[PDB]
Amino acid sequence: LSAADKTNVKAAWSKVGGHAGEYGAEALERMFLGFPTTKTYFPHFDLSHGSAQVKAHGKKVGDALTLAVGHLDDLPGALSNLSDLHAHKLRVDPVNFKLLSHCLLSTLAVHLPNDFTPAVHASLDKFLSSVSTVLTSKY
Amino acid sequence: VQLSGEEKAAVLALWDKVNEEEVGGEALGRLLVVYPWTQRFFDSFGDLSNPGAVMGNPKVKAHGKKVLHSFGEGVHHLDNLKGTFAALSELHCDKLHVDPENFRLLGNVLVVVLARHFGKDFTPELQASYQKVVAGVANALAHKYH
Ligand code: HEM
Ligand code: HEM
């Protein structure tokens, strides 16, 4: 992430604002429907439309992304409990991070069409790759 | 592609509203900006250095239109994707040497563009259907590498 990427990410996320949790939830729903192999990590969830567990989990995802945007210079330090969780405990296949990333960009396109410019798209893609890298880095 | 009748009809109904020029030009432009190695294949289009230059380049718009037109052929022939994209599979493999990973990238960009243009009408269920289509197209383009 360049200085320019960091500016774009901070900017774009300021427009997301209080919607981070609702967008996280919608991204999960888009992923579960679009890529059914991802459901197997959530056997303990009700995955029906508007289930509360997906809303609650979407909130936690949105919050972690908000945390990351505030710590762009030290993603490893800021996300390292979540690296342990995803790599050591859950053993999430690295492919699934790319699917969720795609689903989050799709969600952002839906709700912020005028703000989701090609330069902002490019910088967010890079941000979501960097996060993904940190969450898979402990194997 | 495994689509129910319901899903097929929803896919076709959205395509009625797709402006191939605008969606096509945007999808190809965003591919070039977001995945910059893809620019290697389009040096003949001139300056693709910044995003401004990419999105207003008339060759990017015209090529993007041809790409989306050909996607539309696939949408109208979902029972015969192999046959529809045979000639194009050969071109991309034997003449252009495009790695097939990049066909999935473009499909996913296209999905993001549809989202942007259609908003809340591009539901999660409709997106799921479209992910099946873009994957079917990518595989049929990859056919003559295998
Ligand atoms: C941007 C990517 C991601 C972020 C920011 C993220 C973030 C989180 C957070 C914050 C937690 C909850 C931590 C807690 O409450 O202890 C969590 C748990 C979890 N994550 Fe992720 N996650 C990501 C990607 C993925 C992916 C791709 C999968 C699988 C397809 C996945 C599966 C899970 C599962 C199964 C749990 C445990 C959920 C539970 O039992 O309640 N995550 N993630
Ligand atoms: C996945 C869906 C894709 C479709 C449906 C598609 C379709 C087409 C079509 C219809 C042509 C025009 C051939 C002609 O006019 O005879 C073409 C040419 C071409 N495509 Fe693709 N394409 C796809 C992906 C890609 C990707 C990912 C790349 C590169 C990264 C690429 C690079 C090219 C190039 C260089 C040409 C020749 C351009 C020119 O000489 O004007 N295509 N493609």
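Note that chain A is numbered according to Swiss-Prot, with residues 3-141 shown in order.
Method on record in the header is X-ray crystallography, 2.0 Å.
Note: Cβ is positioned from N, Cα and C throughout, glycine not excepted.
For A:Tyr25 to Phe, Swiss-Prot lists a natural variant annotated as follows: Exist in both chains. If you look up Swiss-Prot, you'll see A:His59 marked as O2 binding site. A natural variant is reported in Swiss-Prot for this position, A:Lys61 to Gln, and the note states: In fast chain. The heme b binding site annotation in Swiss-Prot covers A:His88.
Positions of Swiss-Prot features highlighted on the structure.
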{"residue": "A:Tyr25", "record": "variant position", "Cβ within 10 Å": "20"}
{"residue": "A:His59", "record": "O2 binding site", "Cβ within 10 Å": "17"}
{"residue": "A:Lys61", "record": "variant position", "Cβ within 10 Å": "15"}
{"residue": "A:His88", "record": "heme b binding site", "Cβ within 10 Å": "23"}
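Here the candidates are the recorded positions A:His59, A:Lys61, A:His88. The one whose C-alpha lies nearest to that of A:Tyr25 (variant position) is A:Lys61.
In this structure, the CA atom of the residue listed as 'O2 binding site' is 14 Å away from the CA atom of A:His88 (heme b binding site). Counting in whole angstrom, A:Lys61 (variant position) lies 17 from the residue listed as 'heme b binding site' by their C-alpha atoms. Secondary structure at A:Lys61 (variant position), as computed by DSSP, is helix.
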